[PDB]
Structures are given as structure tokens and as C-alpha cells.
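S.K.: One structure, pasted below without further comment.
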Amino acid sequence: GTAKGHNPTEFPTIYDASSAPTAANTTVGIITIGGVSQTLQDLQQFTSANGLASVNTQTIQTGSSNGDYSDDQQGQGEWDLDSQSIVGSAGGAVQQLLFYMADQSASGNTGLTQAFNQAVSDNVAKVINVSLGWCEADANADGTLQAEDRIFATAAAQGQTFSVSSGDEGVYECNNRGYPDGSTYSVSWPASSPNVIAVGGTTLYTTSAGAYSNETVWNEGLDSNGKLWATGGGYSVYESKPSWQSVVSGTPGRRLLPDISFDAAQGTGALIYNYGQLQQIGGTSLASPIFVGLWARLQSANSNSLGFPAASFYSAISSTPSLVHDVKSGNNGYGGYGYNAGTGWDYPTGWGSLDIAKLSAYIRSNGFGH
Ligand SMILES: [Ca+2]
Ligand SMILES: [Cl-]
């Protein structure tokens, strides 16, 4: 196995989804901050270059009609990562891609809150990507956490799956977003919500023939500014443990995250068109859209009838280890600190990555979600 970048259209063979239906019958949302005008040009470049049918898109202003929905330039690369990775992982088709755009001039943190709220109120997208996060203690301090958890709770109850990147700062989410802080560990919001699927990050190795080879923890160390780049994982200090996580014994009475993980290392990342230029990009901002595309295709295969799947993942994977690639090697800290991967569920990677063929067979036999 070796480390290299990957076209998004490769993610179905990597994660054993290529024999499954595509997401042609499922609508997918993406939460953005601001507009997506360049992103939509980049998406056209992507589908056209890959010879795929064009994607039906819609953009939704989720705040004031007088709000600021201008493009955030750096943001376009994130919405590019999300949209191209979703469509590739989905098998090259989604029913529609909805961009739920946060108002950049909204008061306090309410821009993003209103974007989550519109996706849930509309209840048109079955699966929604959130490649955004921040220190959960900061979200809690001004009441954002409480307000947004109510929204995600409504989403889960009505059968929508929010997928949220676990973070890119390893265990050091609340230390100025990623500077090593020794033994002080923290987690990201909204990944820490029990009402979303939290998606962590791996280093993906493939064979020369493109077969899955192995995954380790995503941890690419410090950048030139001294910031750690690694998969978020740990437990919430606020959120109680949901019933289904009781199967992970020896953990606190808190929401443990991530649930599952996919490719995140930049060194093994996705090739993404950004302002017209192909770039190799990682993060748990990649891992979450991979999951969203795979999950959307499982929804299509099941007439969009799968409910919020967290409890089903925990019962199925704990009893059926063949459903996942169990990550065993690496850590999500620095300097000897952080959590270590190991057998079964771990704090850097949760259960690991899904084998979609085996998961699809399991669902055909047993159903999924609640
Ligand atoms: Ca593991
Ligand atoms: Cl429960």
C-alpha cells in the first residue's frame, strides 16, 4: 500500500461501494458559510472533466434576505471539497445538491444556526454535510450549543442524517484551534452532538492497483505556524452518553466521538478543483463528505427509508466487525500526548471506516436506523 492523492470518483472502489446503487434518488445538503458561486463553477469543471452527468443544484439563503451571501474565497475550497467528494463517493449522481448558505452578516453565531435550522425545517435533504466546527466550550458559553442541539434533535427524529467533521486539531480543538496543549484535550461542536454522525480521519493507503490496503490515524503533525493537523476525537464535556454507546465499555458518561472515520490525510487526500485549479486536499472536512456520499447511496438503495443511524452503527459494528476497517495504529495528539488507536472503537477514529458492500448486505438482511 502507498500514500497518494485520489480522484473523488475513486472513493467508491476504495470503500467497496461500487456495486451498490448510486445516490441518484437521494437529495443531499451542504451547509456553507456564505455563497457558492465559484464552487458551482468548480463543480461543473468536476463533473465535466470526469464525464459525469451534470448535478442538479440549488442554493438557499437561510438568513435575512438582506444578508451577506457573497463568496468567501477560502470557503469555496471547502464547499468544493464537500460537493466533489459527495458526488464522487455517491457514485457520480445525487438527486439534487442543496447548498444551505449561512448569512455572513448575521448577529453573533446565528448565521450558521439559521442554516442548520433551514435544512431541518425544509426536510428535503436526507443527508446533510457539515465540514465546520469549533470548540464545544465556546459554543456552549454563548448558548449556541443548546440552540443548535435542539435543531439536530429535530433532524434525527425526522430521519435526517447530519454528518459532521470531527475536527482538524486532534485533541487540541479548544487551544486556539490546534496548538499543542500537553494533556489538555477537547472536542469540536457540532460533532459532539449525539444527534449527528461525527466523522473522523484516517491516513489511507492503497495498492498500485487501487485496492484498499490499510488506514492509520490521520496525524500529519505541526504546520509551519505550529498548529497540529490531526483527527478530532475524544468525548464531550457536556453531552451525556447516548444509550447505544454503552457498548464501548470503559469510557465516561459522555458522548464519545467520532462515530466512524474516512480518508483525511492531505498526503492521501482528494484531488479537488478549486478556483479552476486541481489541488490535493484533506481534513476531516474530506472524511465527512465521503461518508455523506456513501450514506446517501445506501439511502437510495433503501428508498430513503433509513432513519438516523447512530444506534444501528453501534449495535451492528460491535457485533459484526467485518462491517468496518478497524484502524489500529496512530494517535491524535503531539509529543506523546493524545489518544491512541487500538482494537475496536477508539477515540481518534471511532469504529473506523465502513466497508459499504458488507454494510449493504447487512442492511438488506436486517434493516437499519430508527
Ligand atoms: Ca480501532
Ligand atoms: Cl436511546
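Shown for chain A, in order and in Swiss-Prot numbering: 218-587.
Cβ from N, Cα, C; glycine included.
Swiss-Prot feature annotations, pasted as is:
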- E295: active site, charge relay system (ACT_SITE)
- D299: active site, charge relay system (ACT_SITE)
- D543, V544, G559, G561, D563: Ca(2+) binding site (BINDING)
- 219-583: domain 'Peptidase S53' (DOMAIN)
- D339 to A: Slight decrease in activity with casein as substrate (MUTAGEN)
- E432 to A: No change in activity with casein as substrate (MUTAGEN)
- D440 to A: No change in activity with casein as substrate (MUTAGEN)
- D480 to A: No change in activity with casein as substrate (MUTAGEN)
S.K.: Run through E295, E432, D440 for me and report the recorded positions whose CA is within 10 Å of the CA of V544 (Ca(2+) binding site), in sequence order.
M.R.: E432
S.K.: Going by Cα-Cα distance, which of the recorded positions (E295, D299, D440, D480) sits nearest to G561 (Ca(2+) binding site)?
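M.R.: Closest by Cα: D480.
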S.K.: Note the Cβ centroid of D543, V544, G559, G561, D563, the recorded Ca(2+) site, then list each other residue of that chain whose Cβ lies within 8 Å of it, in sequence.
M.R.: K545, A558, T560, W562, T566, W568, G569
S.K.: For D440 (mutagenesis position), what residues in its own chain, 6 or more apart in sequence, show a Cβ-Cβ distance under 8 Å?
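M.R.: Residues satisfying the criterion: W446.
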S.K.: Nearest of the recorded positions to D543 (Ca(2+) binding site) by CA-CA distance, picking from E295, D299, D339, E432?
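M.R.: So, spelling it out, the nearest of the recorded positions is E432.
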S.K.: According to DSSP, collapsed to three classes, what secondary structure does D299 (active site, charge relay system) have?
M.R.: helix
S.K.: Around ligand 1, within a Cβ distance of under 6 Å, which of the recorded positions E295, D299, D480, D543, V544, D563 show up?
M.R.: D543, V544, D563
S.K.: Look at the recorded positions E295, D339, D480 and tell me which residue has the greatest number of other C-beta atoms within 10 angstroms of its C-beta.
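M.R.: Result for the most crowded candidate: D480.
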S.K.: Which one is it: of the recorded positions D299, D480, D563, whose Cα lies the shortest distance from the Cα of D339 (mutagenesis position)?
M.R.: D299
S.K.: Return the count of C-beta atoms lying within 10 angstroms of the C-beta of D299 (active site, charge relay system), excluding that atom itself.
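M.R.: Step by step: centre on the Cβ of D299 (active site, charge relay system), count other Cβ atoms within 10 Å, giving 30.
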S.K.: Going by DSSP, is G559 (Ca(2+) binding site) part of a helix, a strand, or coil?
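M.R.: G559 (Ca(2+) binding site) sits in coil per DSSP, no helix or strand.
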S.K.: Can you tell me how many other Cβ atoms are located within 10 Å of the Cβ belonging to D563 (Ca(2+) binding site)?
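M.R.: The answer is 26.
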S.K.: When you measure from the Cβ of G561 (Ca(2+) binding site), how many other Cβ atoms are you left with inside 10 Å?
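M.R.: A count of 16.
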S.K.: Taking every protein chain shown into account, which of the recorded positions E432, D543 has the largest tally of Cβ atoms within 10 Å of its Cβ?
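M.R.: That would be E432, with the most Cβ atoms nearby.
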S.K.: I'm trying to understand the geometry here, so how far is the Cα atom of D299 (active site, charge relay system) from the Cα atom of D480 (mutagenesis position), in Å to the nearest whole number?
M.R.: 13
